[PDB]
Amino acid sequence: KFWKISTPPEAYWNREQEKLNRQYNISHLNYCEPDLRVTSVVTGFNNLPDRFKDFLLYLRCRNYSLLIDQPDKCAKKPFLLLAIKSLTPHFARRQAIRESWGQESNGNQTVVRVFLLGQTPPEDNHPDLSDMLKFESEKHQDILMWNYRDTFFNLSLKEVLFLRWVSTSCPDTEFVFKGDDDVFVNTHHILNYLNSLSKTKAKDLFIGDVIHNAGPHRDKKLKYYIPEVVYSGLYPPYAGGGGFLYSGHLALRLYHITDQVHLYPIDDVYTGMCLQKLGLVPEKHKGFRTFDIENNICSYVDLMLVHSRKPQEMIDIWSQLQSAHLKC
Amino acid sequence: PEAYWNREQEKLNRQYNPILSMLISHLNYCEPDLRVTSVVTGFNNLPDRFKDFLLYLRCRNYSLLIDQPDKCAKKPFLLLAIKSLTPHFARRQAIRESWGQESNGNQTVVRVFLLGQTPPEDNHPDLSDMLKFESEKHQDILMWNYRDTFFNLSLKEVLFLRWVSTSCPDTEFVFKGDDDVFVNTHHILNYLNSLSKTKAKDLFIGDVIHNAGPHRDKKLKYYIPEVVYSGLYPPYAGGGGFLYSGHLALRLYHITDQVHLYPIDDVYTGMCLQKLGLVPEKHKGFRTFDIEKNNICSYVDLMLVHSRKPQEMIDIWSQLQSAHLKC
Ligand SMILES: *[C@@H]1O[C@H](CO)[C@@H](O[C@@H]2O[C@H](CO)[C@@H](O[C@@H]3O[C@H](CO[C@H]4O[C@H](CO)[C@@H](O)[C@H](O)[C@@H]4O)[C@@H](O)[C@H](O[C@H]4O[C@H](CO)[C@@H](O)[C@H](O)[C@@H]4O)[C@@H]3O)[C@H](O)[C@H]2NC(C)=O)[C@H](O)[C@H]1NC(C)=O
Ligand SMILES: *[C@@H]1O[C@H](CO)[C@@H](O[C@@H]2O[C@H](CO)[C@@H](O[C@@H]3O[C@H](CO[C@H]4O[C@H](CO)[C@@H](O)[C@H](O)[C@@H]4O)[C@@H](O)[C@H](O[C@H]4O[C@H](CO)[C@@H](O)[C@H](O)[C@@H]4O)[C@@H]3O)[C@H](O)[C@H]2NC(C)=O)[C@H](O)[C@H]1NC(C)=O
Ligand SMILES: CC(C)Cn1c(=O)[nH]c2ccc(C(=O)O)cc21
Ligand SMILES: CC(C)Cn1c(=O)[nH]c2ccc(C(=O)O)cc21
Ligand SMILES: *[C@@H]1O[C@H](CO)[C@@H](O)[C@H](O)[C@H]1NC(C)=O
Ligand SMILES: [Cl-]
């Protein structure tokens, strides 16, 4: 017996995910009243931070409604769909993107853009910016908003509901980029990389800054902290950072398999789990510079995205980039 | 006088002295003052903010792009003037809900936000259509035509003091602060009512700094090189806010025409106060220091605390509305 250090608990996620695999080889998808069982099953439940309590309690609900929609966003077959994760108060970040690399363009290559939002509700001491979000939505017509609590641990929900929106409203798009609103993207380089793709490599395309043999952080005071009570083992290969790039074909496969993967607090890992269940490994690509602080305008020519750029820098870097095929 | 600001201010004092004058181009000259390139040593190596500052110093003829004329139609006991930048939409809205609430008995409290321009030529995102929507909805945006930069915050003060002079002269008091500062508006109105009519008409309190001089480390945000300013700073109320009388505000605006703008706004206010022969009064309640204990009691007897995020402001205000029981 383990009298020294306590027995390592069986994690609630792994236990429920194997339970879910047998079911497949809907009480986990639309059950939206609190699942109070976890308060007994999960050891040490009442000391877990509040985000962990909410995640476990509402993990089996994902049929949230679309409050703001852009139905005609793909009335023309998109070659590339830009899906930017954003929060309600980030009006500056979103507008810089509309003016820089997030520009919608059109010849046979139509590029369209949407911003993915939840709610920042008053119960969480957020300022009421809803009427402003509507005005922004009527003006630019690129706001998607569902009625879930847009929190860090609900980002898997943001993934699934976006994928569901793809399947139900933009399934014809040839390609899909998804990422953060504080990243700079060389949409020129992307469209070039996309147009250089063999139809073979294009069908199952998924590329980004893939991290292998990673594990949940157990340091309680860290952002990406997951205790062994929640998840045990190592993460699958997953493309993290502020963006990855994939085909619309794989997007439909990703959506269908989401029903078979329980939500996970780290969204970029969840998309890797779905990739695993489909039999695929994300493709690491050197142009996905997760790291790089900051001139050197030639560097931005060679890359696909750099992480952490302020709204002014996004428009500055994109302005220089326009004539960059002379300075480099 | 080797340093430029001292020298031109000396030229400015002589101009305004009745004797020394006898042997508006410092207010309305809105072409670049190219003379600073020949006179300020090493001008070409000064950072761009110092360049634009020295070149356009002699201009403050900047018009109001968005006005709230009826803001002070009802005489206010306290005017809330908050310095803000265009994209700070969440900062302002959180204040509107927490401590910047406007209320009508005699102690009417009103609130304005003081904005310049974040123009596209500086690679800013165009949020004008959004800012105008905010003004229609909340009737509290004041926007002038000038580059809202750090070294231009003295301009924000002079133009605002002008706006008080024309459009809100009868306010009894004025709070002036940042948009990332929590202000116990309740404790403010209490303190203000505890004031004799003596201390209440030359009132100007805050986190006052004495014995202060310019930072000379080229890396600091508040760096000021010896070619620009030599000597100590006066007593000035630094930090994220201060509070004063509307009467003193009218005096301050009249004395701005005789003080060259300074790249640090907190210092420019004290310089105007020194020309009025007054001294800002230090106050314990202006804690630009406490930044996160977690007892709501720490907010009951403070005027102002810096800095807070927009969620933090709304949360602090709610716990404050019920701290009479707990504390
Ligand atoms: C991801 O996003 C989802 C979508 O919003 C979030 O899910 C919500 O989570 C919140 C909690 O953060 C849930 O709100 C809570 O619901 C509890 C149960 O509600 C039932 O009971 C009430 C009253 O009995 C009925 O009116 C109602 O119809 C339901 O039948 C309440 O007990 C909670 O009350 C809490 O707040 C009050 C004050 O507001 C306190 O006084 C209480 O003590 C208590 O603490 C609260 O209302 C909400 O139900 C969930 N929504 C859905 C659709 O499921 C996830 O939280 C989020 N995940 C993460 C990790 O952020
Ligand atoms: C505080 O806020 C004020 C108010 O906005 C700022 O003052 C403005 O500062 C900008 C520069 O930052 C000034 O704009 C510059 O004006 C120069 C002078 O233009 C006159 O002269 C030329 C030559 O005869 C004429 O062509 C022109 O029509 C004017 O008659 C311009 O030369 C500058 O042009 C720059 O941009 C071009 C691109 O268009 C570049 O290619 C050039 O190389 C050049 O760098 C520039 O437009 C503006 O005039 C100021 N406004 C006022 C009212 O004075 C302060 O800068 C700000 N202070 C701080 C510290 O931020
Ligand atoms: C680029 C971000 C805008 C992504 N994001 C998003 O869409 N919703 C989010 C909620 C919380 C956090 C966090 O890390 O705190 C981050 C979030
Ligand atoms: C809203 C506050 C942040 C104060 N502020 C303001 O009103 N206008 C400003 C321009 C620049 C800077 C800076 O710190 O660089 C700060 C500014
Ligand atoms: C999800 O579906 C169930 C089943 O009809 C329903 O009761 C519940 O309200 C739905 N949840 C949301 C958030 O709409
Ligand atoms: Cl903000």
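Throughout, chain A uses Swiss-Prot numbering, with the displayed residues spanning 47-71, 90-170, 172-359, 364-397 in order.
Determined via X-ray crystallography, 2.7 Å.
Placed from the backbone N, Cα and C atoms, the Cβ positions cover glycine too.
Taken from Swiss-Prot as is:
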- A:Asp245 to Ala: Loss of enzymatic activity, no loss of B3GNT8-binding (MUTAGEN)
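No coordinates are deposited for the 18 residues that fall between A:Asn71 and A:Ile90. The C-alpha atoms bordering this gap are 15 Å apart. 4 residues between A:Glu359 and A:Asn364 have no modelled coordinates; the flanking Cα atoms are 8 Å apart. According to DSSP, A:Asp245 (mutagenesis position) is assigned to a strand segment. The Cβ of A:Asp245 (mutagenesis position) has 16 neighbouring Cβ atoms from other residues within 10 Å, across all protein chains displayed.
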